[PDB]
Amino acid sequence: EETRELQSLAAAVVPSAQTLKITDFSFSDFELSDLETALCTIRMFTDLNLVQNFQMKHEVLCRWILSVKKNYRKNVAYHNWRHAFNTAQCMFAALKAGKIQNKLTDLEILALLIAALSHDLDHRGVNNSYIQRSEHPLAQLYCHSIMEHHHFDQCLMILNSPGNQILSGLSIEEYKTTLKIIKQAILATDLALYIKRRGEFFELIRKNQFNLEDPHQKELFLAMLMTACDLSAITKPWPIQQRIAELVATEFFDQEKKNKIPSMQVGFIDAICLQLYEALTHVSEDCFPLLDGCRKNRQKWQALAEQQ
Ligand SMILES: CN1CCN(CCNc2cc(F)c3c(=O)c4c(-c5nccs5)[nH]c(Cc5ccc6c(c5)OCO6)c4oc3c2)CC1
Ligand SMILES: [Mg+2]
Ligand SMILES: [Zn+2]
């Protein structure tokens, strides 16, 4: 058992990117089995040249993927393996379809994919902070990045695990740089951090001073990209988005029915999502499909919200 799943995975052919649909921003995972997401994930690595460039062994990447999947909680409604998988998927799409691959280094890409996949490891549920309570008090500094420090702890734990060391093909200098960025990438998924840094990102777009050769503006962009992907369900074709909002809602009430939801989706869109997917689109307007999706979802939640 469990060694079960790996034999299946290690053996099977990985369908192409076209065949798995992973290049579409409109991607949906609902039909897929856990087994099929694993394959999608391998394809993500392979088609980003990561298996080649960092000489990853196939058995190892497979065991890492299942270990990552294993370490989410199915009992949690939204913050689970499928959320993480979708975030990686979105990061895939944004690199290929949104043409961001060409604006980044290989280590950068490697670290973002591992980050995205790993960015909510061990999440227990939004209203259900056991990570918070049974911790050292002196969690009052409120680095908020505190859940996110847990996630990175767990990301590093798996990375290091025997069988699972997909970064062992790196040089010690490469490994250090990569991990640095995984850390920043996962901590960037704290929304408090996004709120605190987006002004700078939007100013540079507004004032037209934006420049990725500046190492500081690189890191910034990577935090913003991570957030974009993490939220990206908000951009999905309406009937997917609705279902995802349902899971979000389950978790946000269960540790004035669907009634509350529409107003809250619009709130969240307006407060957070809209401006980000606008900015991303200025940087690369092949990412427009996310903006478009975000807006179309807004029209639809607004219309319903008005007691249709
Ligand atoms: C201690 N922790 C506790 C958890 N967290 C709280 C901060 N607030 C947060 C954190 C979040 F990430 C989201 C978030 O990811 C959102 C999304 C998404 N839609 C699509 C993709 S993501 N929709 C809504 C709106 C909403 C909020 C509550 C609801 C509801 C709808 O329906 C019923 O209840 C979101 O609000 C959020 C509020 C961070 C701090
Ligand atoms: Mg998170
Ligand atoms: Zn997340």
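Heads up, chain A uses Swiss-Prot numbers, so what you see runs 535-789, 808-860.
Looking at the header, which is where the method is noted, we find X-ray crystallography, 2.8 Å.
Placement of Cβ uses the backbone N, Cα and C atoms for every residue, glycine included.
Some features that Swiss-Prot has for this protein:
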- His613: active site, proton donor (ACT_SITE)
- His617, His653, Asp654, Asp764: Zn(2+) binding site (BINDING)
- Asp654: Mg(2+) binding site (BINDING)
- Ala767 to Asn: Changes substrate selectivity from cGMP-specific to dual cAMP and cGMP binding and hydrolysis; when associated with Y-775 and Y-853 (MUTAGEN)
- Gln775 to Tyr: Changes substrate selectivity from cGMP-specific to dual cAMP and cGMP binding and hydrolysis; when associated with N-767 and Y-853 (MUTAGEN)
- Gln817: 3',5'-cyclic GMP binding site (BINDING)
- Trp853 to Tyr: Changes substrate selectivity from cGMP-specific to dual cAMP and cGMP binding and hydrolysis; when associated with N-767 and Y-775 (MUTAGEN)
Restricting the recorded positions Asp654, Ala767, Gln775, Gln817, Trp853 to those with Cβ under 6 angstroms from ligand 3 leaves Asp654
Within 10 A of the CB of the residue listed as 'active site, proton donor', the number of other CB atoms across every chain shown is 21
Not counting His617, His653, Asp654, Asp764, residues with a CB within 8 A of the CB centroid of the Zn(2+) site are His613, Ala618, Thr621, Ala650, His657, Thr723
Recorded positions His617, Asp654, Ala767, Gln775, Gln817, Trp853: those with Cβ under 6 Å from an atom of ligand 2 are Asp654
Answer in whole Å: the Cα atoms of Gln789 and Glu808, separated in sequence by 18 unmodelled residues, lie apart by 17
Same chain, |i - j| six or more, Cβ under 8 Å of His653 (Zn(2+) binding site); the result in sequence order is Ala618, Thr621, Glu682, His685, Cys689, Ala719, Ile720, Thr723, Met760, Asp764
Taking only the CA atoms, the spacing between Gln775 (mutagenesis position) and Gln817 (3',5'-cyclic GMP binding site), expressed in whole angstrom, is 10
Candidates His613, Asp654, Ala767, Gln775, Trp853 (recorded positions) with CB under 6 Å from ligand 1, in sequence order, are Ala767
Ordered by sequence, the long-range same-chain Cβ contacts of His617 (Zn(2+) binding site) under 8 Å (at least 6 apart) are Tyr606, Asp654, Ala767
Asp764 (Zn(2+) binding site), DSSP three-state class -> helix
Spacing of the two Cα atoms, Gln817 (3',5'-cyclic GMP binding site) and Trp853 (mutagenesis position), in whole angstrom, works out to 7
